[PDB]
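Q: Following this message is one structure expressed as structure tokens.
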4 protein chains.
Amino acid sequence: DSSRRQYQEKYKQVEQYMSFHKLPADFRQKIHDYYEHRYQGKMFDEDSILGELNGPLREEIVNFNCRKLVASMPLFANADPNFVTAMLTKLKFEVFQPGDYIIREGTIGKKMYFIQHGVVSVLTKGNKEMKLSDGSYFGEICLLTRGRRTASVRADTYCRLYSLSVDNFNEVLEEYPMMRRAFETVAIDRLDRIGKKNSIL
Amino acid sequence: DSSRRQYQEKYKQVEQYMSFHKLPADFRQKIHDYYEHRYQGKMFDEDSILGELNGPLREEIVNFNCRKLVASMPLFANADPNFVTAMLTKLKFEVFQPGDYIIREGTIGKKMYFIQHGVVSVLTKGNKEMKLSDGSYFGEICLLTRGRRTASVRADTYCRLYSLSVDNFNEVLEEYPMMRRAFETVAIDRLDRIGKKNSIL
Amino acid sequence: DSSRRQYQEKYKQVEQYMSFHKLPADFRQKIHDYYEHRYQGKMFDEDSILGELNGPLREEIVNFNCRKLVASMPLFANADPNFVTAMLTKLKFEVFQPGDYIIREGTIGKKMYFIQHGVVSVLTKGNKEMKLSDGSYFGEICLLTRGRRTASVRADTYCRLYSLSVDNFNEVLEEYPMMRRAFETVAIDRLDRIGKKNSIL
Amino acid sequence: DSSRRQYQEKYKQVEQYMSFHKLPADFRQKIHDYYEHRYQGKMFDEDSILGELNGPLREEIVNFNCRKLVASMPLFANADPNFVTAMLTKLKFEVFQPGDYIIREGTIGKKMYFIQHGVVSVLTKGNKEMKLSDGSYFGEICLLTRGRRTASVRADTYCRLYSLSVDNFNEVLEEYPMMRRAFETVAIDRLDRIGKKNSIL
Ligand SMILES: Nc1ncnc2c1ncn2[C@@H]1O[C@@H]2COP(=O)(O)O[C@H]2[C@H]1O
Ligand SMILES: Nc1ncnc2c1ncn2[C@@H]1O[C@@H]2COP(=O)(O)O[C@H]2[C@H]1O
Ligand SMILES: Nc1ncnc2c1ncn2[C@@H]1O[C@@H]2COP(=O)(O)O[C@H]2[C@H]1O
Ligand SMILES: Nc1ncnc2c1ncn2[C@@H]1O[C@@H]2COP(=O)(O)O[C@H]2[C@H]1O
């Protein structure tokens, strides 16, 4: 009940904000649908809760919640459990809506994403669409090359993703160099399919 | 109502603080007028609200709220939308009152400002006033040269501005080098009109 | 009463979170036992409280609370009081449960621990268990070598520990170089007993 | 009333904390006296309040509250107003009680202090006490030399001081080099009186 009240109290402050700034009706509707999909009638203060625990508890929790994701990603399903845990521990759950530009080509990237559920489209400047779904990840190439996004990525459907900041990406990969190279191999091949090559990889 | 109550509860803590420290009447009046102009009877916890959303939503929101500003600035009205978005996303709304010294000459600057509504006066040490208003920006030269403010800037009227920290200024400009040079061209000419020249530009 | 209510209100948000994410029964039971052991029916906002005080008060407080620990550690019981205080001031109280992997071999360490009460087991990859208890500390070697954890450490019983971040470890040791070397001497000998040697030490 | 209630609610959480950790009676009494002297029956959330204002307002406020201090310090009373403002803006009000060791010789310093009201004693390792009061400042030498505290400083009476972090000390002094040298001149002479000399100064 307390968490349900929290959700309602929050959404109310959100509605009032939108009304104050007079956001268009269709946008208010999108926000409504976003809150519905992202929090599903409940609001928690995770930072506060998880912060009251300790390393092991928090690690056991994240591993439990991400079982499916871990099971659908070739990358983690075979890797060192400590690697996965190190990665899982830094993930931020996010939800994007149909048509959202999650990543735009030519810009500098600050994060990468892991797909738990949903379908996205990888779009290059020269057209050419490639779909990605459950178990796949995207947005890693720029983090590896420290260059620019090599393509755009749109949400085709609602997308439940887990993102990893560029800083946390480097921290874990600095500790597990073999996973970095695994990311490189996949990346080199990906760039090759979109007519690109980068010596950095 | 909740946001209106928030505004009232806040102002009350503000009044009590001023009374405790015994700020002069005229200052208490200025504070009253400031809160009135800045929050206009409503208080929101933007950090909390926007933080519950995601990249796209937040970007759509800021773009909506800043339509006019974007439309009155030659700088953004022609630029890459992703540039504008990158810039808009880092702006902090602020309000200054008539007679306020927004920038003082000879000091190190930590931010620049974009004028949404209001008129300011650019004042040099050797006297000479130049007015700036809606659509213009100021405080950029020091950020570019990493030197000192080349002039003072006073609020002539109430001023509704959007500020950009020195750190965010460098981050976006590091990504969009052509906008940096555009800022330079305008700056070189501005310095020239106040009898100054800087090789850094 | 207020602190007791806080504890109850917190645990309730914790239970609701676990229910939302559907954590297994046995895990919910572990969480229950954790909160019981860690907070013992009371919840305080230390950051807020201690933050209202000043250096001396806070230092006197931590010294009082850690009398026993200080008295059971050869390391501090003989050291400069200002050293101990510098160390105590940066400690974070934590509680781990039986079977928890506090430290895993081969990973990068971010902290070290001081044992106030409890018994842990130091386990090497080649098997070989060594017990550590009240008065002892562990997890320091990696901080000194900037290498990898040279062994794993499991909680044998409930463990009431005080941890020290890698950053605070370097700050205090940079100020008290002789304590660093004391840590080194013990470390060199410890590595030697697990068939290891590091020139860095 | 709201601020008065805040003070009472806070102190209550403080009393409960001390009771939980069982701090000695005399210490609980010192804490009582500390809260009485430091907050004088009122608790405000300055960070929140001042944060709602802007540069000018906040600067006018701090300048008002620190009029006396500014008027009793040879250092600021003659300096550039923008320098004083830059300094005042970074000060943290603190209160120390009789007998407190504000600074201990031989340790690394992280801040300096300005005396608004109270008397302290500068004590060297070789004995020798020198009193300092209203208008004077101390704890600056270590910040300038990046060395160690060259003496200890005890509160003789209750002391109402304004402290300046080492980071803010460098920021302002990097902008006003002539004030740094003024600090140096005084420092060189101070060290000379306690039988010390440092080429860094
Ligand atoms: N050929 C490809 N197949 C699938 N995904 C790709 C391909 N090329 C690029 N991508 C993804 O598109 C993303 C765009 O941003 P990044 O360059 O960070 O990382 C890129 C990859 O994650
Ligand atoms: N000739 C000018 N015309 C308009 N604005 C100016 C002129 N010269 C300087 N300025 C502005 O005055 C500001 C003072 O601070 P900055 O040096 O950061 O940046 C300067 C410009 O924004
Ligand atoms: N021989 C030993 N006896 C006791 N403790 C040890 C021994 N060897 C290693 N350790 C501890 O095991 C810890 C594993 O992590 P660290 O390498 O950080 O630090 C190590 C020491 O704290
Ligand atoms: N001769 C002196 N007279 C007054 N104050 C002094 C004298 N010598 C040192 N101090 C102060 O004692 C402080 C001890 O810490 P610091 O070295 O940071 O800075 C020192 C000065 O602020």
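Chain D is numbered as in Swiss-Prot; the shown residues are, in order, 443-643.
Structure determined by X-ray crystallography, 2.3 Å.
Cβ atoms are placed via backbone N, Cα and C, with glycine included.
The annotation 3',5'-cyclic AMP binding site is assigned in Swiss-Prot to D:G581, D:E582, D:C584, D:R591, D:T592, D:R632. For the mutagenesis of D:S594 to R, Swiss-Prot gives this note: Shifts channel activation to more negative voltage, slows channel opening and speeds up channel closure. Reduces sensitivity to activation by cAMP. The structure shown keeps the original residue.
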Q: Could you tell me which of the recorded positions D:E582, D:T592, D:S594, D:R632 have their C-beta within a distance under 6 angstroms of some atom of ligand 4?
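A: Among the recorded positions listed, those whose Cβ sits under 6 Å from ligand 4 are D:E582, D:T592, D:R632.
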Q: Check D:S594 (mutagenesis position) against DSSP and tell me helix, strand or coil, would you?
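A: For D:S594 (mutagenesis position) - judged by DSSP and reduced to three states - the answer is strand.
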Q: Are there residues of the same chain, six or more positions away from D:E582 (3',5'-cyclic AMP binding site), whose CB falls under 8 angstroms from its CB, and which are they?
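A: Once residues fewer than 6 apart are set aside, D:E582 (3',5'-cyclic AMP binding site) is near D:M554, D:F611, D:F625, D:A629.
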Q: Go through D:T592, D:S594, the listed recorded positions, and name the one with the sparsest Cβ surroundings, counting other Cβ atoms within 10 Å.
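A: Looking at the recorded positions D:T592, D:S594, the Cβ with the fewest others within 10 Å is that of D:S594.
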Q: Please report the distance from the Cα of D:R632 (3',5'-cyclic AMP binding site) to the Cα of D:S594 (mutagenesis position), rounded to the nearest angstrom.
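A: D:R632 (3',5'-cyclic AMP binding site) to D:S594 (mutagenesis position), Cα-Cα distance: 13 Å.
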Q: Take the mean position of the Cβ atoms of D:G581, D:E582, D:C584, D:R591, D:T592, D:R632, the recorded 3',5'-cyclic AMP site. Which other residues of that chain put their Cβ within 8 Å of it?
A: D:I545, D:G551, D:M554, D:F580, D:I583, D:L585, D:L586, D:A593, D:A629
Q: At its widest, how many Å does the recorded 3',5'-cyclic AMP site span between Cα atoms of D:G581, D:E582, D:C584, D:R591, D:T592, D:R632?
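A: Per the listed residues, the maximum Cα distance equals 13 Å.
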Q: Helix, strand or coil: which one is D:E582 (3',5'-cyclic AMP binding site) in, per DSSP?
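A: Looking at the DSSP assignment, D:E582 (3',5'-cyclic AMP binding site) belongs to neither helix nor strand, so coil.
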Q: Inside 10 Å of the Cβ of D:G581 (3',5'-cyclic AMP binding site), count up the other Cβ atoms and send me the figure.
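A: A 10 Å sphere around the Cβ of D:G581 (3',5'-cyclic AMP binding site) contains 25 other Cβ atoms.
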